[PDB]
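**Student:** Below are the structure tokens for one structure; questions will follow.
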Amino acid sequence: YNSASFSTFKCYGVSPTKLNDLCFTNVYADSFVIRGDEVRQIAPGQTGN
Amino acid sequence: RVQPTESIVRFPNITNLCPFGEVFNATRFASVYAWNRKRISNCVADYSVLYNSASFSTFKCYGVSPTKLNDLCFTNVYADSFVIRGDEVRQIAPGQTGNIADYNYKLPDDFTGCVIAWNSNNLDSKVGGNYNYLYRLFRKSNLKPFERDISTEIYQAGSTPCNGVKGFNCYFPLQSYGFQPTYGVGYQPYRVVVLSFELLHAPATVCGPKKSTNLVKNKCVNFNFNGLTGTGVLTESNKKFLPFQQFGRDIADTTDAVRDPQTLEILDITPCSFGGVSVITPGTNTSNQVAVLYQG
Amino acid sequence: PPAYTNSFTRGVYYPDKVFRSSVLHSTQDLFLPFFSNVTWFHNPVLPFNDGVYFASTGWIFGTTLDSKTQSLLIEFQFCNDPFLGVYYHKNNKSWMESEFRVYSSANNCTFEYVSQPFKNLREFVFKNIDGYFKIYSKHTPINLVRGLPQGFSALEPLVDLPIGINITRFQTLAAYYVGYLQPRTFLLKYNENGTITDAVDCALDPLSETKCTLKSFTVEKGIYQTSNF
Amino acid sequence: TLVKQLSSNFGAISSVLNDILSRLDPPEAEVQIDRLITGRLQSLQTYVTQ
Ligand SMILES: *[C@@H]1O[C@H](CO)[C@@H](O)[C@H](O)[C@H]1NC(C)=O
Ligand SMILES: *[C@@H]1O[C@H](CO)[C@@H](O)[C@H](O)[C@H]1NC(C)=O
Ligand SMILES: *[C@@H]1O[C@H](CO)[C@@H](O)[C@H](O)[C@H]1NC(C)=O
Ligand SMILES: *[C@@H]1O[C@H](CO)[C@@H](O)[C@H](O)[C@H]1NC(C)=O
């Protein structure tokens, strides 16, 4: 959260200020590299190519 | 016990009518971030006359029956007028959490009043959106009951400095409603008003137009002095109040001396004759006549 | 150069609107603790805590005092040395208010009220709770020089003005005494005339808290239990 | 002590029946009426046992 090295650090649906205080079950991570004009496409309620 | 013979009512003589035109449909409404507060005193508060100037779509109260508004006189009523989204009407409730209910105007748990709101179609709707109305979204700490915020500082998230130092994770807490008529009914502007008031905490100020009757003494009847109802004889009071007294209590902590609102006199209160009834008999087999005994 | 003088059982005022006669009722409210040092001055800015007790033989309430926030007087740009001037004219033997430099200007005003135009001792109590500014006073004649008189005298309320704003500092407009109010619970004795003749502390002295527990002004010889530790 | 027991709200709106009767409708009245009744009944039981 305080890395100060990520261009984009956004949490949707939950409060980003309190996440190391909640217990979950499973964490699934997907990572890929996209163009500069495709970052805004990757978002909830967003469409495109 | 002896039953009352009649009933009496005494209310201060006030002819002023409470102005609700600005409270109700008017030319301007305040924002939720800076909620406006108006003082209402020395006038008459009626509810049935509230159904002709503006339409009503939400008529609910918490702590007071909405059908007795003309029965009990009030003291220092507060009206808060502001506009929020249509999907936030449930957020204005005692003890109910919500974004507006946490980071904006909240409501104390012991609230006693009514919450009234109505939908606005185009009065507060613009084609390009209404950016005049701002709603807080970020706050360092939750507001205490009946608190206002006016600071325009940029909210601080993480360790990155904010509050004038624009940078990473620096967000302005105030966002715009952007009301548009093309939007859904759940996002249309809603003009919500909150009616908070106190009862029997001071001399009465705003009362219903039910007129008083002539004072009757020496007979215990149902009396209603400034919203205080009871049963007892009315007799002259030799004991004298100070100029700043209107009620009287005893060791039993019961009202016994009340200043008359009209004649500015003092009347002592005492309940009707009370006691117990007992009967004696010499025996059913011997005879049938009985005797009756009273106690007090 | 402030001076410190011990209080002597002063500052009792009627807590509510109710009339009680010959009762030993107890209540909790913002009162003045007994035997507390009070600053003695003979025009400094004095911070306004939860309560203030003024008693002397013109008041200014505000926060910034620079016409930026409304300030009680009894948006004004106060001067560096704000004061009132009464001039004894030579043409006629009278005292006129020739000099007036209290403030500079008043742009925005919210509530304004003017009352009727207007050796001894004056007591004043100021407190702001729930947006109400209540003033308690009693003009008690005395003939002393130094040392507040021993005894008791109630303070009847004067008037309530609904304003409800921030008050943190206040400045007066010559010997006066300032004391600070604290949350305390006393036992207010009443008489046949419904006046507070006497009162007793409940946190000062273990004997006093014993009286508080027993709800009487006479304590019989013996052992008693008061509270828990 | 029995007499002083009256002024307790027992968790209801107020300790006086007259205020409750006028301010609230019959459907919501009982919520405070039973709360008062239980406390007063308990006080009477304590007094009679003593
Ligand atoms: C009050 O405080 C002053 C110094 O701050 C001290 O000289 C004086 O003795 C105190 N009074 C009491 C109650 O002892
Ligand atoms: C005084 O009132 C006017 C009119 O409402 C307003 O424009 C002005 O900003 C106020 N003064 C200050 C210092 O805010
Ligand atoms: C009053 O002002 C002080 C500073 O002048 C501030 O700390 C306090 O929060 C303010 N309180 C209210 C109720 O405005
Ligand atoms: C109570 O008031 C009466 C009426 O003036 C007065 O005669 C009497 O002396 C008072 N009682 C006192 C002062 O103890």
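Throughout, chain B uses Swiss-Prot numbering, with the displayed residues spanning 319-614 in order.
When the header is checked for method, it gives electron microscopy, 3.7 Å.
Including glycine, each Cβ sits where the backbone N, Cα and C put it.
In Swiss-Prot, a published natural variant is listed as B:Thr376 to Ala, annotated In strain: Omicron/BA.2, Omicron/BA.2.12.1, Omicron/BA.4, Omicron/BA.5, Omicron/BQ.1.1, Omicron/XBB.1.5, Omicron/EG.5.1. Among the natural variants in Swiss-Prot, B:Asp405 to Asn has the note: In strain: Omicron/BA.2, Omicron/BA.2.12.1, Omicron/BA.2.75, Omicron/BA.4, Omicron/BA.5, Omicron/BQ.1.1, Omicron/XBB.1.5, Omicron/EG.5.1; complete loss of interaction with host integrins. The residue drawn here is the original one. The annotation that Swiss-Prot gives for the naturally occurring variant B:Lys444 to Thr reads: In strain: Omicron/BQ.1.1. Quoting Swiss-Prot on the natural variant B:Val445 to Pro: In strain: Omicron/XBB.1.5, Omicron/EG.5.1. Record note (Swiss-Prot), natural variant B:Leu452 to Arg: In strain: Delta/B.1.617.2, Epsilon/B.1.427/B.1.429, Kappa/B.1.617.1, Lambda/C.37, 19B/501Y, Omicron/BA.4, Omicron/BA.5, Omicron/BQ.1.1; Contributes to cellular immunity evasion and increases infectivity. The unchanged residue is displayed. Listed in Swiss-Prot is the natural variant B:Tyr453 to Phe, annotated as follows: In strain: B.1.1.298. Experimental mutagenesis at this site is recorded by Swiss-Prot as B:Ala475 to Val, annotated: Increased resistance to neutralizing antibodies. Where Swiss-Prot documents B:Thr478 to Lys as a natural variant, the accompanying text is: In strain: Delta/B.1.617.2, Omicron/BA.1, Omicron/BA.2, Omicron/BA.2.12.1, Omicron/BA.2.75, Omicron/BA.4, Omicron/BA.5, Omicron/BQ.1.1, Omicron/XBB.1.5, Omicron/EG.5.1. Quoting Swiss-Prot on the mutagenesis of B:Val483 to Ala: Increased resistance to neutralizing antibodies. Annotation of the mutagenesis experiment B:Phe490 to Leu in Swiss-Prot: Increased resistance to neutralizing antibodies and human covalescent sera neutralization. One mutagenesis experiment named in Swiss-Prot is B:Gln493 to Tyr, and its note says Reduced host ACE2-binding affinity in vitro. For B:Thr547 to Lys, Swiss-Prot lists a natural variant annotated as follows: In strain: Omicron/BA.1. Under natural variants, Swiss-Prot gives B:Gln613 to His with this note: In strain: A23.1.
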**Student:** Non-local Cβ contacts of B:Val445 (variant position) (under 8 Å, 6 or more apart, same chain)?
**Tutor:** B:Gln498, B:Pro499
**Student:** Please give me the recorded positions out of B:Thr478, B:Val483, B:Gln493, B:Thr547 that lie within 10 Å of B:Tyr453 (variant position), comparing Cα atoms only.
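**Tutor:** Passing the 10 Å Cα cut: B:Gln493.
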**Student:** Which ones, of the recorded positions B:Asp405, B:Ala475, B:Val483, B:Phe490, B:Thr547, B:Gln613, are Cβ-proximal to chain D (under 8 Å)?
**Tutor:** B:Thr547
**Student:** Among the variant positions listed here, B:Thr478, B:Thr547, whose Cβ has the fewest other Cβ atoms inside 10 Å?
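**Tutor:** Comparing Cβ neighbours within 10 Å for the variant positions B:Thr478, B:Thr547, B:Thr478 has the fewest.
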**Student:** If you compare CA-to-CA distances from B:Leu452 (variant position) to each of the recorded positions B:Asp405, B:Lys444, B:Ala475, B:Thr478, B:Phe490, which comes out shortest?
**Tutor:** B:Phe490
**Student:** Among B:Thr376, B:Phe490, B:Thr547, these being the recorded positions, pick the one whose CA is nearest to that of B:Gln613 (variant position).
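**Tutor:** Comparing Cα positions, the candidate nearest B:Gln613 (variant position) turns out to be B:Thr547.
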**Student:** For B:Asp405 (variant position), which of the three DSSP-derived states applies: helix, strand, or coil?
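**Tutor:** Assignment for B:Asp405 (variant position) reads helix.
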**Student:** Given a 10 Å Cβ-Cβ cut-off, pick out the one of the mutagenesis positions B:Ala475, B:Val483 that has the most other Cβ atoms nearby.
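**Tutor:** Per the Cβ count, the most surrounded site is B:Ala475.
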**Student:** With 8 Å as the upper Cβ-Cβ limit, not reached, which of the recorded positions B:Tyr453, B:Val483, B:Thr547 neighbour chain A?
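**Tutor:** Near chain A, no listed recorded positions qualify.
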**Student:** Find the one among the recorded positions B:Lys444, B:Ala475, B:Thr478, B:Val483, B:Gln493 whose C-alpha lies closest to that of B:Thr376 (variant position).
**Tutor:** B:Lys444
**Student:** Helix, strand or coil for B:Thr547 (variant position)? Use DSSP.
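**Tutor:** It is in a strand.
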